[PDB]
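Visitor: Please see the structure below; I have some questions.
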Amino acid sequence: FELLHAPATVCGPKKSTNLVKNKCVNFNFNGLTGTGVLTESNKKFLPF
Amino acid sequence: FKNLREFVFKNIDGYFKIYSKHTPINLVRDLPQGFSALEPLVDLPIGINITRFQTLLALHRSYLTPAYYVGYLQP
């Protein structure tokens, strides 16, 4: 392996837990951490 | 022709993204005064330092001898 100045391309995660909903817990969404109540939203998002 | 295609190339911090769009326009010679917001297409993580670039065209005659807009940016 090499650790030069370049973006990391290959690495594999491991399954830890299952999905949870509608109770205020901490989450790790694509490297973003936060805690909140998850509620379904009717807003339409852009595809990107 | 009711077909306008715009593309955006950027090269920062080892990440390469392309912003593309197809949209209909109706004017005799050049771009209209309309406004719309471009969308990204794909992210490429190789990140090569690009200095000179070339485009491609469609033509029939194989004469091998060995309308596009380009602008500059300011941060």
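Sequence positions for chain B are given in Swiss-Prot numbering; the residues included correspond to 186-251, 264-272, in order.
Looks like electron microscopy, 4.5 Å, at least that's what the header says.
Any Cβ shown, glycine's included, is placed from N, Cα and C.
Swiss-Prot lists these features:
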- B:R190 to K: Partial loss of biliverdin affinity (MUTAGEN)
- B:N234 to Q: Increased resistance to neutralizing antibodies (MUTAGEN)
- B:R190 to S: In strain: Gamma/P.1 (VARIANT)
- B:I210 to V: In strain: Omicron/BA.2.75 (VARIANT)
- B:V213 to G: In strain: Omicron/BA.2, Omicron/BA.2.12.1, Omicron/BA.2.75, Omicron/BA.4, Omicron/BA.5, Omicron/BQ.1.1 (VARIANT)
- B:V213 to E: In strain: Omicron/XBB.1.5, Omicron/EG.5.1 (VARIANT)
- B:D215 to G: In strain: Beta/B.1.351 (VARIANT)
- B:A222 to V: In strain: 20A.EU1 (VARIANT)
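A description of the local structural setting of each listed feature is requested, covering burial, neighbours and distances.
Guide: Using a 10 Å Cβ-Cβ cutoff, B:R190 (mutagenesis position) registers 8 neighbours.
All protein chains shown were included, and the count of other CB atoms within 10 Å of the CB of B:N234 (mutagenesis position) stands at 6.
In the three-state DSSP classification, B:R190 (mutagenesis position) falls within a strand.
Note on B:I210 (variant position): other Cβ atoms within 10 Å of its Cβ, all shown chains, come to 12.
Within 10 Å of the Cβ of B:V213 (variant position) there are 4 other Cβ atoms, across all protein chains.
Neighbour density for B:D215 (variant position): within 10 A of its CB lie 8 other CB atoms from the protein chains shown.
B:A222 (variant position) falls within neither a helix nor a strand when secondary structure is assigned with DSSP, and so counts as coil.
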Visitor: Looking at the recorded positions listed here (B:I210, B:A222, B:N234), whose Cα lies nearest to that of B:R190 (mutagenesis position)?
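Guide: That would be B:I210, the closest of B:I210, B:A222, B:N234 to B:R190 (mutagenesis position).
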Visitor: Would you mind checking how many other C-beta atoms are within 10 angstroms of the C-beta on B:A222 (variant position)?
Guide: 7
Visitor: Determine, using Cα-Cα distances only, which of these variant positions is closest to B:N234 (mutagenesis position): B:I210, B:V213, B:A222.
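Guide: That would be B:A222, the closest of B:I210, B:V213, B:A222 to B:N234 (mutagenesis position).
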Visitor: Pop the Cα-Cα gap between B:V213 (variant position) and B:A222 (variant position) into the table, whole Å please.
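Guide: So the alpha carbons of B:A222 (variant position) and B:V213 (variant position) sit roughly 23 Å from each other.
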Visitor: Could you say whether, by DSSP, B:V213 (variant position) belongs to a helix, a strand or a coil region?
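Guide: SS state of B:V213 (variant position) = coil.
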